[PDB]
Amino acid sequence: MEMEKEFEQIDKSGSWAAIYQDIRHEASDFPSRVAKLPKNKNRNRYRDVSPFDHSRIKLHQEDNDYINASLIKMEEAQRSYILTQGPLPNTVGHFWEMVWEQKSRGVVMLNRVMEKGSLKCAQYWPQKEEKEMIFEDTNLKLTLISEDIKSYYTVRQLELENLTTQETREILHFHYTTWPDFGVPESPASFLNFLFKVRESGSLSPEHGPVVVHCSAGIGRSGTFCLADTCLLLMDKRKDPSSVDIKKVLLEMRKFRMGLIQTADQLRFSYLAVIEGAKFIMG
Ligand SMILES: FC(F)(F)c1ccc(Nc2n[nH]c(=S)s2)cc1
Ligand SMILES: FC(F)(F)c1ccc(Nc2n[nH]c(=S)s2)cc1
């Protein structure tokens, strides 16, 4: 079926939970043996969210190459993304090592450091220009260059220096600051505006390594971001845009990381975002 009318048909019939449970039943199951090794317990935020062995990002290190991060490679859309958990106190150096080694330009953050009165990820970037951060375990230095605070999101320019080689690179930090503590946003308008700002920066384009996207677990909000981006790109590429099937795209992405889209409300919100976004691209 088309999307917008499949949408009203699920709303009127109140069957979002049944649709979402079908997706969960059909999703891929692949091994995650490296994630479950005992030496990696303090590298995982949640015991039930792990990268598959076949698609995990490897750190260029001979001691321990493990990070909780997955490469999502979308062949028809010609887009790639790295989805990862929010960094932990003992993985902030690994996180920036990955950004460096994978040649990423942008980092997309969809959570606040504290939500619901608890810590959802480490304070992994500097908050003042004159107070830079050094990650001694991976030999990197990170400096805040500029910051632009808007009503729904903040954009930061960061400088990452590899201290072994003295090479430097500019990294863009795109921080969506207004996702509610409970549920999903009422309108997708600010989320779509944010997606378009990431796109306009070059961070999603083939001349750079894959964008790094995270929330707390790296599967819920993060899944919504890449699902919406890929569906809108396919609608631009194909002769028949109504052939794009959001449930099929989501199942394809779940071949590369488990659990993408965590609730039926996130599924409905993804439909809403793609539907509204398709009108702005053109109508
Ligand atoms: F690393 C980097 F790419 F993010 C970067 C570092 C430093 C500057 N310098 C200046 N901006 N405006 C000035 S006036 S001087 C610009 C960009
Ligand atoms: F147990 C568990 F695996 F099921 C699980 C429980 C809780 C979360 N919390 C969050 N995920 N994403 C956020 S943003 S907050 C994630 C996973």
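When the header is checked for method, it gives X-ray crystallography, 1.8 Å.
Yeah, the Cβs are placed from backbone N, Cα and C, and that goes for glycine too.
On its own chain, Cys215 (mutagenesis position) has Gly86, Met109, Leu110, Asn111, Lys120, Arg221, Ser222 as residues at least 6 apart in sequence with a Cβ closer than 8 Å to its own Cβ. Under the heading active site, phosphocysteine intermediate, Swiss-Prot lists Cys215.
Under DSSP, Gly218 (substrate binding site) is assigned to coil, being neither helix nor strand in the three-state scheme. Residues annotated as substrate binding site in Swiss-Prot: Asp181, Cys215, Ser216, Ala217, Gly218, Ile219, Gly220, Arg221, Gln262.
Quoted from Swiss-Prot, the note on mutagenesis experiment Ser50 to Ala or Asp is: No phosphorylation. In sequence order, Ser32, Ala35, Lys36, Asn44, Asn68, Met258 constitute the residues six or more apart from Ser50 (mutagenesis position) in its chain with CB-CB distances below 8 Å.
Under its mutagenesis annotations, Swiss-Prot gives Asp181 to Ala the following note: Substrate-trapping mutant. Its own atom aside, the Cβ of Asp181 (mutagenesis position) has 9 Cβ atoms within 10 angstroms in the protein chains shown. A coil conformation is recorded for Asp181 (mutagenesis position) in the three-state DSSP classification, outside any helix or strand.
Among the mutagenesis results in Swiss-Prot, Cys215 to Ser has the note: Catalytically inactive mutant; abolishes sulfhydration. The residue drawn here is the original one.
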If we count other C-beta atoms within 10 Å, could you say which of the binding-site residues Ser216, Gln262 has the fewest?
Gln262
Ranked by the number of other Cβ atoms within 10 Å of their own Cβ, which of the binding-site residues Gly218, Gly220 ranks first?
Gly218
Sorry to bug you, but what's the C-alpha spacing from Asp181 (mutagenesis position) to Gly218 (substrate binding site), rounded to the closest Å?
16
Under a three-state reduction of DSSP output, how is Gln262 (substrate binding site) classified: helix, strand, or coil?
coil
